[PDB]
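Have a look at the structure below before the remarks.
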6 protein chains.
Amino acid sequence: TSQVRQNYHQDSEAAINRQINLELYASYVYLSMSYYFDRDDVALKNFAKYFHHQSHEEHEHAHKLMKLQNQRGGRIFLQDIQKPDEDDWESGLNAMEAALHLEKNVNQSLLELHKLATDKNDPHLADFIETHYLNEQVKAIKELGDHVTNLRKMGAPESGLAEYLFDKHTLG
Amino acid sequence: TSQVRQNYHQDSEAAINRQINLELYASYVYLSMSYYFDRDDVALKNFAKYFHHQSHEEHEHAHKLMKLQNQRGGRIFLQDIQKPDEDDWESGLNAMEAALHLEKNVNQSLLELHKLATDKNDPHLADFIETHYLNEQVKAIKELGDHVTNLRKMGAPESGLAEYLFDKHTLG
Amino acid sequence: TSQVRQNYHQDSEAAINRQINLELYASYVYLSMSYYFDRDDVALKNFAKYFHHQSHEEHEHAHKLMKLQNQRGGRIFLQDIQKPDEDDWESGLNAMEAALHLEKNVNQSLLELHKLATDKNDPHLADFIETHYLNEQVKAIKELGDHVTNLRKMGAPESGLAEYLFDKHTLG
Amino acid sequence: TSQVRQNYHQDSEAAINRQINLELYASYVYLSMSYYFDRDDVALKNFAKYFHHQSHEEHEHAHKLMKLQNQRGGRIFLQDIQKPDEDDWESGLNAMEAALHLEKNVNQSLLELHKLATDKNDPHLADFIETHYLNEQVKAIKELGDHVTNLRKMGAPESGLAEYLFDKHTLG
Amino acid sequence: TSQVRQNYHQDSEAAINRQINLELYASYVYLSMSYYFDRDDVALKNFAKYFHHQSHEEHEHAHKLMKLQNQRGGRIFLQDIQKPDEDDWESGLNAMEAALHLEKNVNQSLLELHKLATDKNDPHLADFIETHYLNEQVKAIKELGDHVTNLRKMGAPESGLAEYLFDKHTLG
Amino acid sequence: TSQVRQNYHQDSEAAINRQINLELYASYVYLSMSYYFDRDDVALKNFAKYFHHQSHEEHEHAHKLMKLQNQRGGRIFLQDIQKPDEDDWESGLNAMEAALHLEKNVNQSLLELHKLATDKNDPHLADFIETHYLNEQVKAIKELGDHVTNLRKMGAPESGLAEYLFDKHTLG
Ligand SMILES: [Ca+2]
Ligand SMILES: [Ca+2]
Ligand SMILES: [Ca+2]
Ligand SMILES: [Ca+2]
Ligand SMILES: [Ca+2]
Ligand SMILES: [Ca+2]
Ligand SMILES: [Ca+2]
Ligand SMILES: [Ca+2]
Ligand SMILES: [Ca+2]
Ligand SMILES: [Ca+2]
Ligand SMILES: [Cu+2]
Ligand SMILES: [Cu+2]
Ligand SMILES: [Cu+2]
Ligand SMILES: [Cu+2]
Ligand SMILES: [Cu+2]
Ligand SMILES: [Cu+2]
Ligand SMILES: [Cu+2]
Ligand SMILES: [Cu+2]
Ligand SMILES: [Cu+2]
Ligand SMILES: [Cu+2]
Ligand SMILES: [Cu+2]
Ligand SMILES: [Cu+2]
Ligand SMILES: [Cu+2]
Ligand SMILES: [Cu+2]
Ligand SMILES: [Cu+2]
Ligand SMILES: [Cu+2]
Ligand SMILES: [Cu+2]
Ligand SMILES: [Cu+2]
Ligand SMILES: [Cu+2]
């Protein structure tokens, strides 16, 4: 047992390791999306930039969790970062919809993690999740929702003009 | 034989003279395109600006080759710069497609030149082509590809609105 | 076939996809190492900083390859990023030795990729590997070699004092 | 007929197209001269710089005419840019003499163009030629005359010392 | 075998040691030339400055090769730096001609080294030679060629006035 | 006999030529030492920097002597720069000890040169040696002595830790 370990349940330690992997997975999904929009037959550079930014945001999310694991005296056990479910993301709208779904999945995991922290009477871990993750999730979900709505109302994905104009006026 | 000449095959010297002409030809094509978009019945000033820039880029490509010829002790023999295949470039999309085709043709010539340099064991010439030309070609081809894709997806060439908006939002 | 694709063999495209994965793997190994030195029972913060820097360097290596894939009209196919071979990296010296081994493995892959590019007469790809990868590898390998030597001569890994002083005087 | 076309004779339109070609030809002659002085067995870098400058001056002359063609609702029809009459320009003095001859030929063409504009009662075209071309010609001819005189009086082309000193003291 | 050594043939290592010596020799030749022009009975201080600069350029060439040897895990074995073939360099023109000959000899050695690297499938070494040496050679050879031409055309070496004026107007 | 020559004995001229060679030799020894510490299996970069600095100091020593030779109307006759006595310098301490020995040898030569100048009643040469060389020698010898002492007292060469710490705290 670590010299720093105090009030840190083995279940919480395991849950943190799982969340680390999920954040790294989310980062990979966004990296995949970024380079899809970099394709010569897609060519939406601000979509590419947007998802690249999201990829690095997820990387920071993974960082804070790995730091937390060591702070609490838990031990980091990394797992494979699974390849994303798609190679071809179809369109700007589809990518935004897939991102929205991803963020709701990540949020669900974090809410489960918060419940576990509460159940194990770990207020430090509970507050860590609240302070650094829960509102970040809500903000991300709202933003992606907003983006999906605009694209749909503009005529995407059928209208290539819509996706082009959104790339220029919202993501640029 | 020039006092500076060393490891420079007569075939390479001839190939360099041909490439000089091709770069000057490419510059002329782009100049032609530039002024097509300057026409009162076309009036796409950022298309005009874009192709004008490309024309001067090609001029620099010709410069470096003429400099190389003299550096290696070869002798510059200029030929006619042939007029472009078209006087009327039809549309923004058609011009971009024609430019893409042109750049792939120029690239093919450079790849043949590189093969010749390799065959004649001329690593200086081989590296000159690699350093200053091959990636410039790849970058140009990718950019033009990106532009063609956007214009097509936006509804060009039938949509004059598409070409107008692309002129303003991508080339401006 | 992509509109931009020219002189780009399917074998090269596949090799590029494999290299993308290897660079992402290297980034993951370094991230793992970084947080090992962040442990309360290891506590070498400049080792942690050093490997974190290397992790982001590898991330950039992956970026340039993904960009290259799209530049040439190839298609990015991502695979799982495998977890590193170790969870516990033992010591500063062992981590440096493992990094050295990793870099020689990455270098071997790149040399094989260069040979393939040469065999397929793809001088653009050959020069891409030379310009952006081969010397970066040689520099990384030399640096890690230097670090291993210092640590060994100082008395690592048995001497915790040696690893502490190296952390402060070389990596700080 | 162009929506902008007014008082613009078809003969004038044709004459403008011919002048565009002549200006591009002059630019090519000067480019050829520039690189002749860049040869290792000539090596007069300020002669090279001087003619390069003249080449770009001619390029601007062609620009203004192409702009004029579109301004008036005429249509640009480009022709081959003929290679210069010489590959080897012999000496600094000979190049200056050839340039002088070229400029008098270009001037003759412009004076004929002005006469045509007057004959067709096109005062806009007449003034365009006067404002942007006629005095530019007179200035160029005088300058080249001055240069020829100096070189001759100094002992060129027999004196390589004369051409060297002129390169340094007048063109540098 | 060095811990860093990878894909580095013993023949290449030996060739690098030979090239190190040749670069140091070239530096010595230029140092000798520099001080010849410093003599009271020669007194061409800009010739002296020019060759001194070249001497330090060669010193840097030797540096990069010694660095390369260690980078690749080869071992530096230095040899005698042979005294130059002349003590008295006769004239500015003769020194420039001797320098031209020297640079073509150094270039020949580097081209042989490049061929060896290619034959041993060492693309890192091949690119090292291309990037840092081959064009530097071509540039040096062209410059010296230019200088020889000017001096000859001005009347050197018989004309002491020619050498004096060249010292002042080209090398100053 | 040079027009500038006055009170300059042929023996002094010869002695100066010998000293020029010795200073160049010293520069070569230090260059050799510098790159020994650049080896991946030595890796003491501040030792490398220190000896590199000393190498360029010796180069300046050679410069002043070559200048002196010409100032006095003597004639520079260069000889081979002999390779150093060692390829492998063993350790930081051994290199410092070898440098100390070298500097005492150079000093002995200069003291002999001073005696010759005195014997030939050449006060200019005597003062040249005093002003620019004798105290520089004493300073170099003292510094190297100081360095040897520190390394010995710290536990070098057996202690790799000692050499590492000296590299960081004295030479850095
Ligand atoms: Ca999987
Ligand atoms: Ca034709
Ligand atoms: Ca696995
Ligand atoms: Ca013709
Ligand atoms: Ca008027
Ligand atoms: Ca007027
Ligand atoms: Ca000898
Ligand atoms: Ca290359
Ligand atoms: Ca290269
Ligand atoms: Ca010897
Ligand atoms: Cu990134
Ligand atoms: Cu996240
Ligand atoms: Cu997220
Ligand atoms: Cu222009
Ligand atoms: Cu080009
Ligand atoms: Cu191009
Ligand atoms: Cu990071
Ligand atoms: Cu990498
Ligand atoms: Cu790496
Ligand atoms: Cu130009
Ligand atoms: Cu003109
Ligand atoms: Cu003109
Ligand atoms: Cu003057
Ligand atoms: Cu010097
Ligand atoms: Cu060199
Ligand atoms: Cu050189
Ligand atoms: Cu140096
Ligand atoms: Cu000295
Ligand atoms: Cu000394």
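Quick note: numbers on chain A are straight from Swiss-Prot, i.e. 6-177, in order.
The way this entry was determined, per its header, is X-ray crystallography, 1.9 Å.
Cβ atoms here come from the backbone N, Cα and C positions, even for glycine.
Annotation comment: Swiss-Prot describes A:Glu28, A:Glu63, A:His66 as Fe cation 1 binding site. Spatially close to A:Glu28 (mutagenesis position) yet at least six residues away along the chain are A:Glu63, A:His64, A:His66, A:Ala67, A:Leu70, A:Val111, judged by Cβ distances under 8 angstroms.
Summarising the annotation, Swiss-Prot assigns Fe cation 2 binding site to A:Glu63, A:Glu108, A:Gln142. In the three-state DSSP assignment, the secondary structure recorded for A:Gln142 (Fe cation 2 binding site) is helix.
As a published mutagenesis entry, A:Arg23 to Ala appears in Swiss-Prot alongside the note: Abrogates interaction with NCOA4. Fails to localize to punctate lysosomal structures. Cβ neighbour count for A:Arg23 (mutagenesis position): 15 (other Cβ atoms within 10 Å of its Cβ, all protein chains included). Taken residue by residue with DSSP, A:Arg23 (mutagenesis position) is part of a helix.
A:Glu28 to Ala appears in Swiss-Prot as a mutagenesis experiment; the accompanying note says: Reduces iron binding and oxidation rate; when associated with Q-87. A:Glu28 (mutagenesis position) carries a helical DSSP state (H, G or I).
One entry in Swiss-Prot concerns the mutagenesis experiment A:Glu108 to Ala. Its note says: No effect on iron binding but the oxidation rate is severely reduced; when associated with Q-87. A:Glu108 (mutagenesis position) falls within a helix when secondary structure is assigned with DSSP. Neighbour list (A:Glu108 (mutagenesis position), Cβ cut-off 8 Å, at least 6 residues apart, same chain): A:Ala31, A:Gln142, A:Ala145, A:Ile146, A:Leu149.
The Fe cation 2 site is set by A:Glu63, A:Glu108, A:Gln142; from the centre of their CB atoms, other residues of the chain with a CB within 8 Å are A:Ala31, A:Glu62, A:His66, A:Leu107, A:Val111, A:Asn112, A:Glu141, A:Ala145, A:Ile146. Excluding A:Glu28, A:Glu63, A:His66 themselves, the residues of that chain whose CB lies within 8 A of the CB mean position for the Fe cation 1 site are, in sequence, A:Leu27, A:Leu29, A:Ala31, A:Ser32, A:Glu62, A:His64, A:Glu65, A:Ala67, A:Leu70, A:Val111.
Within 10 Å of the C-beta of A:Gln142 (Fe cation 2 binding site) there are 19 other C-beta atoms, taking all protein chains into account. Its Cβ taken as reference, A:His66 (Fe cation 1 binding site) is surrounded by 23 other Cβ atoms within 10 Å in the chains shown. In this structure, none of the recorded positions A:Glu28, A:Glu63, A:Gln142 sits close to ligand 24 with a C-beta under 6 angstroms from any of its atoms. Within 10 Å of the C-beta of A:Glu63 (Fe cation 1 binding site) we count 24 further C-beta atoms, all protein chains included.
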